[PDB]
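Student: Submitted below is the structure of interest, expressed as structure tokens.
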Amino acid sequence: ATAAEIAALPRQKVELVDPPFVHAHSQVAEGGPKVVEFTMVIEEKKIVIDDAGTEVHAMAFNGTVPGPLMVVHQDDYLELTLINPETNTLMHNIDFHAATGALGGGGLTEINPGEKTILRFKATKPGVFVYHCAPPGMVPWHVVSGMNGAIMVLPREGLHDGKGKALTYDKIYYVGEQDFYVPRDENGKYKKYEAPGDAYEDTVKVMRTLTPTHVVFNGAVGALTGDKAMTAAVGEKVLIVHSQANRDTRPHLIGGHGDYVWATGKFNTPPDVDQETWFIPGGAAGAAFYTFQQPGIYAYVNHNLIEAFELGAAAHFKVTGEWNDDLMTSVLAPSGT
Amino acid sequence: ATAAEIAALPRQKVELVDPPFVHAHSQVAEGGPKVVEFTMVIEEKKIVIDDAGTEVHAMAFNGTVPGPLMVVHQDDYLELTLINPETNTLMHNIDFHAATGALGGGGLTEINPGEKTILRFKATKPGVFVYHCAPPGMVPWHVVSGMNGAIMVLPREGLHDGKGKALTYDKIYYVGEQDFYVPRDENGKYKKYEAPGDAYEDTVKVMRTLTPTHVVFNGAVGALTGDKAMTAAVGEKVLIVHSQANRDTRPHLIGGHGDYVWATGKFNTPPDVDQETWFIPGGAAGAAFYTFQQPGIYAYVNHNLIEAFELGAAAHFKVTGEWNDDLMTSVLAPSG
Amino acid sequence: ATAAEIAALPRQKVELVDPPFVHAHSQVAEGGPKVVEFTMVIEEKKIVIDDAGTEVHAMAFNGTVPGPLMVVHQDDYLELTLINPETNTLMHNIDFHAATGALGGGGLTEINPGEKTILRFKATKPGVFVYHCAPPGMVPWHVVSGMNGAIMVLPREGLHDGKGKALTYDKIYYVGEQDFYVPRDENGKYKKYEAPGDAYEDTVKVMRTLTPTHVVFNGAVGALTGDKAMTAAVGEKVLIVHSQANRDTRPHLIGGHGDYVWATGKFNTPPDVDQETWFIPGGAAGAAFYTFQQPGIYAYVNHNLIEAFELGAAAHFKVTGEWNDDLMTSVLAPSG
Ligand SMILES: [Cu+2]
Ligand SMILES: [Cu+2]
Ligand SMILES: [Cu+2]
Ligand SMILES: [Cu+]
Ligand SMILES: [Cu+]
Ligand SMILES: [Cu+]
């Protein structure tokens, strides 16, 4: 398309919402291609990542870890206004794995504090894709400080399975998984720092171990639990988009399955089916579709169970509905031998 | 099925067999859905896992690491009687990744020492699936103490390739791969403990490094090598089911291939073919089908070769038959 | 085929070239099966792997890390003459993941310094496959000393997508990714040694931590950058073969994609499409096909960004051509 043709396209301004929720969208595209407009302000902020009060100097798109999910359709243009407020200290940019050229957009979006930029790219391929900051020479430090998220490029005809049949979810959640590398003192307690810069050298040492101290969903140990637990009902069809910008993960819905899993995150690659645990390589997003069949509490985890249960990578679902004894029943409840 | 239909289904008791062997089953299901009944007793016991006398306080379904492979067909029910003898000291349960609801069954099967429980679930999806103990708040500790196994839910018409042509194996082995995290004193010598709980804090410290001290098949370094190598013959079709309940693995048959590999372990997902090394993510089982073409010793490994050859993740196959010079020949033997 | 039949087949001698380049070949097979002949001399040499002068005692097929890519077609015979010069200190051999029998050839190719051998195997399965040295009892040591490479067995009709469409590349590059485990002194300075055997014990200690000190393409940090950046033009179709003989990797073309990715490396397993980041388990090779659409610098990385940008797993492409503003444009350049 020519500059003139793109200029003639409808514009739609979208208000982003904080993960794990996703902004209003239509699964099947409404009309022809549009220029979908998003704005995000970058916040360098202290966040607490566990119940002990452990701190990270986060670098957060839209003030959240992960950054919010942007949703467009194939062949729409994504037009992002990215703002680096003067209160920040570092240059930042954005790389969209969905985009083609200039390192994903990073080469064209390097903004110092007090600056902004607008990047437009054509979303040519359907799927879920990571985005993240990547300042040359400082790439993993920004990413493992939380400066990453994902986008979803839906097919114009909405989701389908591997074999032509339409798949329509009732609700969607975005689980961003984050590996953090928090320095420890001599007694093994996590260190605190006044400025982000003070943490750099110590953090790089931990990064080099390739062993995170924390692996978390939505920015903190237990972030998606309690009154923040995800919710569903028996019969409800849920799409769970999961991203990991730096490190492998192996999602698993404990008590459920991934009925259809685009493990590679790409909708033109047919989904795996009936999955127990799927695999998303670092630097990628994946998506799983499931119809809940049983009520009760589920844990959604990275199924390295040390990562899940020691390091923080566990969320909960609360599911309403009627128990199905055909699917599972306690024939004899725990009782003396 | 309605209540009366479920109640009317045949019930069949099956006797289990320790890994890497697999209990009696038919690949093609005989008659309709059945309630297939298994019993396992949980054993807590010290096991030695290497040639230096290194001990783990194992928590073992049916007394083995891994727990035994249970085999059913799609739309059968699996009905497990799980027993926790009063001689044990810990509460245990069971989560079947094949099952739906109550965390996989764990919510319904919490048994203290001196208790038993009976869980039934409908095996709705075909594949190999992990099962493991998962007491709330102590999940990885039970799992990396060896309290995990797998099941196979065969399609009612047996296995097929991507074109629906039948794949029938002559034999099946189950390789359960276990990451262990054994504490060491400050001289690097592995520590011993009187009771499993005494090792808890020290073991969690090792677990948090995400670096196993041992990675083993069938519960110990060399358990499936030497006089305990698995066997086959040239022309024989073998299914190798492989599980890892906590940590990634990358199986490889050295000298062979995975002709068909259900890498995700799920039979409705078409198998990969002609595989050199497949990948099974932590918390899953996979299955590879191979027809042996050459006699001799094979090694079967996790192809992180440090894990295979330094940490213990190496098995052997001893294969009989006639060498095939078309496939491979020594044109010039090693010579000066 | 019979020995007589094989003896009657055309021979072709191939001259290998250093990675990331690949020797001249045809994508669509030239006539019936051939015996394709390769020769490689093994060189034990010091390599410098970072800008701090860090040394590894490499064990290098054809003098390079990785060893060179050998290209044959399905049902050709690959016939390798492998030479271990008297200037070396260790026994070496070769295992082809593409081959069947004798551990992939290692059982038939054990050569001491001053010896040579000739191995012929039938390339029965199409795809990219790792090869590596594997001396019994010293396997990971040789592999993580850089003694590994890959081969490509092309379908006789060349590459295709999952649905019968031909895929013809204009350029091919072979990226061999290497995990190294370099000992450090009390001050964290990397240690140097004056013989390969001298480094063994210290190196094994590091290997057992499962944490590489370096993760590199083509034997060193920055190797495939600057004078060695890979090149292309807008419109050009490029195949990138990637191997890792010991450890997982997750390749990613920064600024591009994997349009078709044989993630398992096996051409009879349909390629994944539109890939952002793909996954190759340790002990395997994979291949990605991409048509460049934008000019400029791309980074090709292992997308654990710590491994890419702290440990060394980053390469570049320099691509010529016209910028496409439809695909991407700066609507407002960085500004107040
Ligand atoms: Cu990236
Ligand atoms: Cu589990
Ligand atoms: Cu190998
Ligand atoms: Cu940033
Ligand atoms: Cu247990
Ligand atoms: Cu060697």
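We number chain B the same way Swiss-Prot does; the residues here are 40-375, in that order.
The deposited model was determined using X-ray crystallography, 1.7 Å.
Just so you know, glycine gets a Cβ as well, placed from its N, Cα and C.
If you look up Swiss-Prot, you'll see B:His131, B:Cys172, B:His181, B:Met186 marked as Cu cation 1 binding site. Summarising the annotation, Swiss-Prot assigns Cu cation 2 binding site to B:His136, B:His171, B:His342. Listed in Swiss-Prot is the mutagenesis experiment B:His171 to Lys, annotated as follows: Loses nitrite-reducing activity. Looking at Swiss-Prot, the entry for mutagenesis of B:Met186 to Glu says: Contains only a type II copper atom and fails to catalyze the reduction of nitrite.
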Student: Filter the recorded positions B:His136, B:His181, B:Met186: retain a residue only if its CB is under 8 A from a CB of chain A. Output in sequence order; output 'none' if empty.
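Tutor: In terms of proximity to chain A, the recorded positions that count are B:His136, given in sequence order.
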Student: Would you count the other C-beta atoms found within 10 angstroms of the C-beta of B:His171 (mutagenesis position) for me?
Tutor: 29
Student: Please list residues from the chain of B:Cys172 (Cu cation 1 binding site) whose Cβ is under 8 angstroms from its Cβ, counting only those at least six apart in sequence.
Tutor: B:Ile81, B:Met98, B:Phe100, B:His131, B:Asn132, B:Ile133, B:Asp134, B:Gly145, B:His181, B:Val182, B:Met186, B:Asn187
Student: Taking ligand 6 as the reference, state which of the recorded positions B:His136, B:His171, B:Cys172, B:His181, B:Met186, B:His342 have a Cβ closer than 6 Å to one of its atoms.
Tutor: none
Student: Chain C sits near which of the recorded positions B:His171, B:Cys172, B:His181, B:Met186, B:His342, counting only a Cβ gap under 8 Å?
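Tutor: Answer, by Cβ distance to chain C: B:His342.
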Student: Relative to the Cβ position of B:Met186 (mutagenesis position), how many further Cβ atoms are located within 10 Å?
Tutor: 29
Student: Starting from each candidate's C-beta and looking 10 angstroms out, tell me which of the binding-site residues B:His131, B:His136, B:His181 has the most other C-beta atoms.
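Tutor: Going through B:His131, B:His136, B:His181 one by one, the largest Cβ count within 10 Å is at B:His136.
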Student: If H, G and I count as helix, E and B as strand, and all else as coil, what does DSSP give for B:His181 (Cu cation 1 binding site)?
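Tutor: Helix, per DSSP.
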Student: Less than 6 Å between Cβ and the nearest atom of ligand 5 is the rule; apply it to the recorded positions B:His136, B:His171, B:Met186, B:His342.
Tutor: B:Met186
Student: In whole Å, how far does the CA atom of B:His342 (Cu cation 2 binding site) lie from that of B:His171 (mutagenesis position)?
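Tutor: If we compare the Cα positions of B:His342 (Cu cation 2 binding site) and B:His171 (mutagenesis position), the gap is 24 Å.
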Student: Excluding B:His131, B:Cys172, B:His181, B:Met186, which residues of the same chain place their Cβ within 8 Å of the centroid of the Cβ atoms of the recorded Cu cation 1 site?
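Tutor: Close Cβ neighbours, site residues excluded: B:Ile81, B:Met98, B:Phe100, B:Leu129, B:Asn132, B:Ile133, B:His171, B:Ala173, B:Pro174, B:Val182, B:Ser184, B:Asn187.
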Student: Would you kindly give the Cα-Cα distance separating B:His136 (Cu cation 2 binding site) and B:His171 (mutagenesis position), rounded to the nearest Å?
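Tutor: B:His171 (mutagenesis position) to B:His136 (Cu cation 2 binding site), Cα-Cα distance: 8 Å.
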Student: If you count Cβ atoms within 10 Å of the Cβ of B:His342 (Cu cation 2 binding site), leaving out that atom itself, what do you get?
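Tutor: For B:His342 (Cu cation 2 binding site), the count of other Cβ atoms within 10 Å is 30.
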Student: What kind of secondary structure is B:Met186 (mutagenesis position) part of, going by DSSP in three states?
Tutor: coil
Student: Translate the DSSP assignment of B:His136 (Cu cation 2 binding site) into the three-state scheme.
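Tutor: SS state of B:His136 (Cu cation 2 binding site) = coil.
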